[PDB]
Amino acid sequence: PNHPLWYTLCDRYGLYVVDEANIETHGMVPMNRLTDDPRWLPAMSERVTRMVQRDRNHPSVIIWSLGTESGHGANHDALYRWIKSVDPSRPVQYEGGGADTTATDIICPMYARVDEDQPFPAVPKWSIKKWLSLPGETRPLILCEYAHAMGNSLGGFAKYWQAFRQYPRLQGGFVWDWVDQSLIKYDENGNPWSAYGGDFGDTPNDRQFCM
Amino acid sequence: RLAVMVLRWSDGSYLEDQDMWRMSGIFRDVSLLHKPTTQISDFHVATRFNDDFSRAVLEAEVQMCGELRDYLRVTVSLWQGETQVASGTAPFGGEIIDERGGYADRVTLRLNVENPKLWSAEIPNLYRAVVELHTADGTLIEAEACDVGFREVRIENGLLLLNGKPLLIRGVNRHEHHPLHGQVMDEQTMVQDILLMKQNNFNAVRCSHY
Ligand SMILES: O=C1O[C@H](CO)[C@H](O)[C@H](O)[C@H]1O
Ligand SMILES: [Mg+2]
Ligand code: NA
Ligand code: NA
C-alpha cells in the first residue's frame, strides 16, 4: 500500500489503481513455504484486511492484489475469499503459483510473451494468446508485469499492443517499471552520480537490477 | 421388367447446390433384397465405457416387423475373430416408456465387454456383431450384422476427445469423383484414395457434401 496521498491524486487526476498488500516472500524455498503455513495466516491477514479497511473508499482503486511472488498457499485462498465477501465491488488478483490459480479473478502473468510459450514445470508462462483459450479457461488476462524496461529495452513492445487490440480478453498490462531505483552518491568534488546495488558496500547485492 | 424415369432436375435440386459437376442418372448400385415376413427392420449399436475404458457395455436395440409372438427371440453375439466374446438373448418387448406401455416390437440387448480393444484411426480394432432373429429353441429366421468399433467420442472442457484423448484432425475433404466414370464410385478407386490418404499422414475425411 502506498502513501495515502497517492490514492487521492489518482482519484482526482484519473488513474486506475491496483492496490496491493505488503506481502512478498520471494526468497523462500519453495516460494509458498510461509503462505501455505496457517501459522503465518494471522500476519498475512492483517496485511490484506488493514489495506482494505484503509483504501476501500477510493474510486481510483479498481482491483485488489494479495501481494506478489509468494507462491500459492492456502492463506491466499482464505484471504481472496475474505475480500470477495467484504468488498464485492472490486475484482481480486494475484499472480503467485502460475498466474491463474483459484486465488485470482484475472489471469495476471509476469513476462508471459505474446506468441512464444515458456513451459516451466509447475508454473509455465504460456503465450498470452494461447493462455486465454486453454481448456475451461474463461477469465480476462492482464499482465501484472511485462516489457521489462531495464536499460536499453522495450524491444517488441509493439507486439504486445497489436495483440491487446486484436483479442478482446487480452485487456492489457502493467509495464515493469516506472522509475529507476538509482541512488545519489557524490565524488570528491561534490558532483552527484547515480548508484546501484553494491555501491554502498552492501553485499550480497544484485547490482544494476534495481534500475 | 423395371422402368425407371430419372429426372435431371427436381425441387430436390434446390438442396443440391454443391460446387461440383452437375450430372444425373442411376449412378450408384441397384440391388434386390429378400427379407422374411417376420424380419429385423432396424438395429442400433451403442458402446459405453467406464472412466478408464477397461470395461464396456455394448447396447443393441433391435426392431422387428411382422406378427408379434412369444416364441420370438433376438440374439446379439459379439466376435473377435473366430472367438465369441459375449452374447445376449431376450424375447421381444421393451421396458415401459409411457402411460401406454412400451414397444412390444422392440428389444434391447446389453453385453458386458472387459478390456475392449478400442477403435481409432491409429489402430482400427473391430469386432463383429451378429444379430439373429430366431425362435425360442434356436430356429433361425434371419441374421444381420455389422462391424463394431469400441470408441467414445465426446466434447469435454472444450476438447474433442476420442477414447479420452484430444484428437488432432489431419483431415481432407473428398468428393466422389472419377475422371472417366464421373460420380460413380468403385471399390478400387475408394481403396486407392484411402491408401494415398494414409500414406500421406491423413487420419480423417469429410464427406463433402453428401
Ligand atoms: O467453401 C467452399 O469452397 C470450395 C471452393 O473450391 C468449395 O466450393 C466447397 O464445396 C465449399 O464448401
Ligand atoms: Mg458451395
Ligand atoms: Na483486448
Ligand atoms: Na528489479
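Chain B is numbered as in Swiss-Prot, which gives 184-393 for the residues shown.
Cβ coordinates come from backbone N, Cα and C, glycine included.
These features come from Swiss-Prot:
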type	residues	note
MUTAGEN	B:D202 to E or N	Causes a significant decrease in binding affinity in the absence of monovalent cations or in the presence of potassium ions, but only a moderate decrease in the presence of sodium ions
MUTAGEN	B:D202 to F	Obliterates all binding and catalysis
MUTAGEN	B:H358 to D, F, L or N	Less stable to heat than wild-type. Causes significant destabilizations of the first transition state
MUTAGEN	B:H392 to E, F or K	Essentially inactive unless very rapid purification. Causes very large destabilizations of the transition state
So among the mutagenesis positions B:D202, B:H358, B:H392, who's got the most Cβ atoms within 10 Å?
B:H358
State the Cα to Cα distance, in Å, between B:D202 (mutagenesis position) and B:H358 (mutagenesis position), rounded to an integer.
10
Rounded Cα distance in angstrom between B:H392 (mutagenesis position) and B:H358 (mutagenesis position) is 7
Do you know which of the mutagenesis positions B:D202, B:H358, B:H392 end up with C-beta under 6 Å from ligand 2?
B:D202
